[PDB]
Structures are given as structure tokens and as C-alpha cells.
Amino acid sequence: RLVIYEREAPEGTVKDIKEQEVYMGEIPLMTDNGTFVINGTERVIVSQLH
Amino acid sequence: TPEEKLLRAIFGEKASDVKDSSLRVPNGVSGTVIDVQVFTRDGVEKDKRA
Amino acid sequence: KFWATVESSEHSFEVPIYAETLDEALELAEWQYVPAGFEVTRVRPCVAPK
Amino acid sequence: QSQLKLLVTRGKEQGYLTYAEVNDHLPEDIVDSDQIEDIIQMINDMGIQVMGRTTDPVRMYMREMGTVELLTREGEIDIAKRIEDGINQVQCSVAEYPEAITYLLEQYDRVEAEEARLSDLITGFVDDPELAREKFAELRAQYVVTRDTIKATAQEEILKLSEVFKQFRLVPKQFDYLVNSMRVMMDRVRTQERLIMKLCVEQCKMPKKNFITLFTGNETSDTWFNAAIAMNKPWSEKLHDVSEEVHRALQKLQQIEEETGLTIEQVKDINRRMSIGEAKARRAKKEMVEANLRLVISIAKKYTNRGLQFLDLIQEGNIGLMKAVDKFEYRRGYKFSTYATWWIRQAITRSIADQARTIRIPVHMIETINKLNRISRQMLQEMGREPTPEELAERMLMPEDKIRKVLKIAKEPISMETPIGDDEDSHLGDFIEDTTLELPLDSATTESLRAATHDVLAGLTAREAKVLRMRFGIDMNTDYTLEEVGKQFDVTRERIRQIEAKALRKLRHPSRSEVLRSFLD
């Protein structure tokens, strides 16, 4: 939601656009087996220890 | 070269304008083909096998 | 000159200290060694039969 | 108040130092090998490390320009005034040189004679071919009126000559050549002057006090030579020995008074005046640039990551600023800031367009790529993934098939030393195969084939072998034309062409042909 506040507050908005669900990226999904697929290949992300 | 030109002249063999880059089975491995896939660029006409 | 035996850290070694007296050699050794956190163990005069 | 403790303290607080820093500060008694090499072990046991002027010129330049005082609104007018006073002085110095006018007239004689163009001789005068053809005749007229006044009335016309010559805006190259010609002429004058001088003071034994006395104002005549040596002076009678050389070399000295149309007295004055003007000019202009050095940096901070270093940007931009100072006129009222800004920015952009690439591409190529880069932005999330490779240039004003090539060459080459997988010493270029190399197997087969073909050629007749070798490059340089073969073979033409076909047939049968047959793989 992009809100443009009217100059010299109290802050109302002159206008605000709700523009619909802007697509940013796709994200990898984990298989029911706890694995991903990066390219055509099952991938595993090892849990770290720090 | 000169000797090659003599060879071409005697045996009358057209030297192709095209080199053979074909994918051939690696030396020593003998399998059986269980599948084939053809990926074509979008906008390029598909071949017969594809 | 005079060989001053300095020992610190994991190991020891001897360093040349020039001076006109054994006592002076010791003072010049310490003044030029101790304050760095280096221990001064020994002071020996240079022999060298000639 | 310890040297060692100071060394170790720096090497403790910081913790971490380099060999050189340790070598800088060492005990008064330690200069030698085992006395350091062990001290390192001492130090590398605790606080372990081994390996004003900050160097990097980003600082030093910033400070050195940080010294220069910023100008004032009025000060700019002062400096520009100094500029105007400076330049036009050398312009007048040019206008007062006869050869400078005559050269222009002659070159224009070459223009109307179709031996050269107008663009090389002029940029226009105060402003058309006809108007040029006339104005030039005006110049020529004011020349031909002053040419006959060489007889106290001439100083009046020389003014107007200067006036009409000044009305010409010369091509910078030509003007440069004129100035060069003048100064070179002066260097010749100095050649003769010094030659004559060294034959008196440096050889003939005579003071420069007395030498310049009768020298100034004549130098051409014998008033100081033939009327001098008899004066009964200690340096007088000594002048007989070299009296030949000076008198022989004087001819060119008085010849310059002809070629240039000016006495030796006047030449030096004119050229010196020009030098004064030029020096004055550059003296003001530099001072103009140094004040505006900050603007360049402020602009260059925008162009940083485009593939050129900061200092490269600020230097090219500095060149732009120099151009701005060269082409600026305060009389136009245009603010020098907002003016020079565009120049600096132009130099920067134009330079980045060039030297930021391993493979340098033309400007219109860079622009054309830029437009595609911009178009690919809007359709990015608009198409849900990204616009198809064959949909970009539709909005562009070109055949649209360029997108491939344009997208291909544009990509910069990858560093050959780029670390590849395994994170080892393995690098990309280490895996680059040599294709241009001829594999040893083939190189052996070639030798074997040479020997083979030689053997097969040893089987034919002497003339068949000779002509078949001659038709090709076999065991010879530069395979010969079928006519040339005959020329060396006596009987010529269709004769030779037959033997060829007669040879090939004899070598066609699977007896002689079977040996090299297998080479046909």
C-alpha cells in the first residue's frame, strides 16, 4: 500500500494505492520428504550449528 | 594442403562445409536407451522426432 | 658483546646485548627487554678465544 | 621509553603487524639474521601476525585541491577579464606579422584553385560562400594598400590591416601552425644571434658589455663590424681571426628581415609580446580551473560504479572543466557553474562510454543497448516472469532481429583467473582447451602422407611427376597456373591439362591408389 500523506500534518493521505499483490520472485518449496528441487534435482539444506 | 589437394583431385571427394559435433556414447559404457527428451527454444520450429 | 638469555611464551633464546660492563649489559638488557612482558633469565659475557 | 616495548605495544594494541613495521623498530643491538628471525618467533608466540600520508591519492588530491580558495561572483569576472586581456593580445601579435597575412592569402589562393577546402582555412569570420569570397577580397585589399606604404605613413594603415585580419576566425589548427611558425622563426633568429655571439665573447675574447653596445639597432650592417675592429681595443684586434665566419653567417640574419618583412629588432618584440599574452592567458585560466575542481568531484560521485575508478572519473571530468574554461565567455551572462557542469558531465560520460570495456563498442551501440535495458524493466513483473526474448524491440525503431547480437557481445568476458568449483587452485582458464593446436597423431599422419604421396609420385614418368607436382604445391612453393606449367614445360596449353587427367587416371586404379586410399577415412 503506497500512501501519500498530505503536506503539513496532521497526517491524512491525499491518495493511497492498494495496487494488487506485486509479484516479487518465486520461492522454492520443500517436498513432503523434506527436500527441495533446484534444477531438476532433489536438494537438501543442512541445518547449521552456531 | 598440397598433398591433401592432390588427394581430393585424385579421389574426387567433396570436402564438407560441416564438421561432425554429434553426441556419441562415451567410450566403454554400454547401456540401453530408456528415454529421450527434446527441449526447443520458444519460436523455433520443432523437428520431426520432437 | 654480551649474550642475554631471554625466555617468554612457549620458548627461550639468546640475544646479543652490547655494553661495556656485565652489570651494564644486564641493565641494558632488562630496559630493552622486561617492559615488553619478556622475562630476563640469564646474562653471559662473550668469550671467543682469539 | 623503550624501543622494543614500543614495537610490541603497537603489535599488541593493534595486535597485528607486518614484517616491515617490525624492521622499522628494532633494538639498538639487533641488526642481524638470527637476531630478527628469532624475535619474530618471540612475537608470533603472543599477539601473532606475519605478512598524514595514507597513500591512496583519493586523499592527497582531495587535500591538495582542499587548499585552493573558492572564488567569488565578482572574482570570476576578474579572472575572465585577465583572460580576455591575455588572449586577444597574442591575436594582435599574430595580426602584426606579415607572413601571417600572406599565408592566409596564399592558402585562400589554394582554396579558389580547388587545392583545398574552406573548412580547413576558416570557421567563418564574424559569422556563406559568396560572403566569404568577398570578405576575403576585403582582407586582400587592406593588404595591398599597406604593401606599398613601406616608404611614416604606414603605421596608420597597419592598424586597419590588423583590424581586418582580426575579423577572421581561423581554424584552431591553422592558428596553432601560425604561432608555431613565428616562434620557430624566432628560434632561427636566436641561432644566428648566438652563432655571432660565441665568435666574439666565447672565442674572440670580448665583453658582452661592449658587444651588445653597437649590436642593438643594427646587427645586419657592418657599422659594428667593419667600423669597429680598427678601434684599437684589447678585444678589437682579436676579432680578425673569426671575421670570415660572422660575416658569412650574417647573410641569413639579414635574410630574415626579408622573408618575415620585419627588421630583427621588430621580430623579437612581436614574438615576445605574443609569449607574454599566451602566458597571461594560461596563468588566468588555470586559476579558473583550480577553483572549480570541486564541482568535478561532486559530478563524478554519480558515475562511480559504471566501470571506471573514482580518480579516472574526476580526471576526465577535470579535462571537461578545462574545456569549459576554454570555451566560456562571461559577457554572455551565463552562470559558469551550470554551464561547466554539462561539460564535465559530458567528458565523464563520453570517457566511460569508451574505456570501461575490454571490448570497446561504439557510442550508438551503448545507447541502443541502454534503451533495451530500459524497455526490459517495465515488462519484467508485467509479463509475470519476464518479457520473451523476441519481444523487446517492437517498440524500438529498428528491424528487431538485433536483440540477439546486441545481447550477446554486450556481456563482458569472465576473468580467466576466476576460481571454479572445489575452491582449489583450479581456475577457469586452467580448463580452457587448446583447439588451435594440431594433435600429434594428425601431425604424424601428415608426415606419413607426405612420404606416401612422394612414393606414389615416384612411380609415374619424370614429366608426369613433374607436371602433377607443378599443378599442385607438392614439394614446391606456390602451385603454378596451368599456363605457367606449360611455360616451364615448353609445349603449352591444352597439352598440359591432358597429362594431368592422364596422371590421375593412372593413379586411380586400386594398385597405386590403394596405398593412400585409407587416408580418405
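Chain D is numbered as in Swiss-Prot, which gives 6-56, 92-167, 213-236, 243-612 for the residues shown.
Yeah, the Cβs are placed from backbone N, Cα and C, and that goes for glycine too.
Quoted from Swiss-Prot, the note on mutagenesis experiment D:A553 to D is: Disrupts the interaction with Escherichia phage lambda antitermination protein Q. Following the DSSP three-state reduction, the secondary structure of D:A553 (mutagenesis position) is helix.
Listed in Swiss-Prot as a mutagenesis experiment, D:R596 to D or E is described as follows: 2-fold reduction in activation of class II Crp-dependent promoters. For D:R596 (mutagenesis position), no same-chain residue that is 6 or more apart in sequence has a Cβ closer than 8 Å to its Cβ.
Counting only residues at least six positions away in the same chain, no Cβ atom sits under 8 Å from the Cβ of D:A553 (mutagenesis position).
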